[PDB]
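Undergrad: Okay, here's the structure, questions in a sec.
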Amino acid sequence: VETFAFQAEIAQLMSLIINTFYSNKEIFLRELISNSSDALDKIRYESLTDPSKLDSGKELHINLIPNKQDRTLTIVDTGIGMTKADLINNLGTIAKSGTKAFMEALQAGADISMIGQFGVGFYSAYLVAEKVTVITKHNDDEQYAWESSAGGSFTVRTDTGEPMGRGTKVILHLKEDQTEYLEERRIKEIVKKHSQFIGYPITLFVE
Ligand SMILES: Oc1ccc2c(-c3cc(Br)c(O)cc3O)noc2c1
């Protein structure tokens, strides 16, 4: 298990998300589904010239898996997946510059819901999650698990869990007061409101 420090700017972003009074937390799901869509677009694009890229899984989709016993909401996609380097480099984002822009926008009157416009939507997960685990598999790398409960550090390890063919799984370990996001009707509402034009099947698992 390797432990890394967040860049100061990203730690600042995370504290802002965790500490700011802001009621419209539901947008985290839109942001994660958008990320999944982007990753699915990437593997589809690659497959247009090299169909063997889909040998690790032909179906391009997004699954939403609530588990009330574990208090987790898991978002699974069969997108391109991230390499170990992607994970370490802020989950494939340019988060330092994105955070700078986001901060400046907030000071000018923007609100947290606009986070995705700055390319750092992943971190909105911390609106509702006390811990986030990201399991990922790219065609050109091994399966890795990234994890952070904020507090300035994240870990990366090779994943010995259930193998995924290809793609990314974001496991949200929800805060005690945010269990509404495990309820079918609430999740359905959010998907319908914010993700109407995502061009991949979004399947909400039931329990
Ligand atoms: O260059 C990239 C950037 C992000 C992702 C992702 C990804 C990252 C997050 Br974070 C997420 O929530 C969902 C994803 O599919 N999978 O593969 C990628 C490749």
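Numbering, chain A: per Swiss-Prot, residues 17-223 in sequence.
Even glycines carry a Cβ here, placed using N, Cα and C.
Annotations per Swiss-Prot:
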type    : residues     : note
MUTAGEN : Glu47 to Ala : Strong ATP-binding. Strong interaction with HSF1, HIF1A, ERBB2, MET, KEAP1 and RHOBTB2. No effect on interaction with TSC1
MUTAGEN : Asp93 to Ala : Impaired ATP-binding. Strong interaction with HIF1A, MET, KEAP1 and RHOBTB2. Loss of interaction with HSF1 and ERBB2. Los of interaction with TSC1
MUTAGEN : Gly97 to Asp : Abolishes ATPase activity
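Locate each feature and note its surroundings.
TA: Applying an 8 A CB threshold to same-chain residues 6+ apart, the list for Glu47 (mutagenesis position) reads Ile131, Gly132, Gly137, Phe138, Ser140, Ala141.
Secondary structure at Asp93 (mutagenesis position), as computed by DSSP, is strand. All protein chains shown were included, and the count of other CB atoms within 10 Å of the CB of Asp93 (mutagenesis position) stands at 28.
Long-range Cβ neighbours of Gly97 (mutagenesis position) (same chain, at least 6 residues apart, Cβ-Cβ under 8 Å): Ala55, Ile59, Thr152, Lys153, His154, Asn155, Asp157, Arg182, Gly183, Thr184.
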